[PDB]
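So the structure is just underneath, and the comments pick up after that.
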Amino acid sequence: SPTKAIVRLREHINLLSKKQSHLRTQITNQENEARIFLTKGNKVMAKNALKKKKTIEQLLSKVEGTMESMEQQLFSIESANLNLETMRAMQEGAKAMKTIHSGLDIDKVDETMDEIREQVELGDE
């Protein structure tokens, strides 16, 4: 059903947003590791922590790309649900507009109407 798909996009999105949260802390700690490495004058291990900081940032990027893909899929489902809610409402309204137009067991009117049309409409070809 559309709603099982809905709940699941939300569960996966929620999960990703704290992957996001965890990664950012990890980026913050690589930043702090490289600084401490410089305070011992080890520029190389400070450079290495910076390279590792960059890989975590790329991973974060791809975590946010997954989230966004899921959020747009979610919007499309709920937008399509509202559109279906409209169509069913119009289909039920047209049936109701038909009962009202057939609201005369008596008499004769609507095909008296339909060939007064043909006289008026006859001015066209």
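The numbers used for chain A are those of Swiss-Prot, and the residues that appear cover 18-142, in sequence.
Each Cβ is built from the backbone N, Cα and C atoms, and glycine gets one as well.
According to Swiss-Prot, the protein has these features:
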MUTAGEN   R25 to E  Leads to severe sorting defects; when associated with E-29 and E-36
MUTAGEN   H29 to E  Leads to severe sorting defects; when associated with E-25 and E-36
MUTAGEN   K36 to E  Leads to severe sorting defects; when associated with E-25 and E-29
MUTAGEN   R52 to E  Impairs the formation of protofilaments; when associated with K-90. Also impairs the formation of protofilaments; when associated with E-94. Also impairs the formation of protofilaments; when associated with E-107. Also impairs the formation of protofilaments; when associated with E-114
MUTAGEN   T83 to E  Leads to severe sorting defects
MUTAGEN   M87 to E  Leads to severe sorting defects
MUTAGEN   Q90 to K  Leads to severe sorting defects. Impairs the formation of protofilaments; when associated with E-52
MUTAGEN   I94 to E  Leads to severe sorting defects. Impairs the formation of protofilaments; when associated with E-52
MUTAGEN   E95 to K  Leads to severe sorting defects; when associated with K-102 and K-109
MUTAGEN   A97 to K  Leads to severe sorting defects
MUTAGEN   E102 to K  Leads to severe sorting defects; when associated with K-95 and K-109
MUTAGEN   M107 to E  Leads to severe sorting defects. Impairs the formation of protofilaments; when associated with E-52
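Take the mutagenesis positions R25, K36: by the count of other Cβ atoms within 10 Å of each Cβ, the lowest one is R25. Among the mutagenesis positions listed here, namely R25, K36, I94, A97, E102, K36 has its C-alpha nearest to that of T83 (mutagenesis position). Listed mutagenesis positions near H29 (mutagenesis position): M87 (candidates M87, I94, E95, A97; Cα-Cα distance within 10 Å).
With the fewest other C-beta atoms within 10 Å around its C-beta, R52 stands out among the mutagenesis positions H29, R52. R25 (mutagenesis position) sits 41 Å from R52 (mutagenesis position), counting Cα to Cα.
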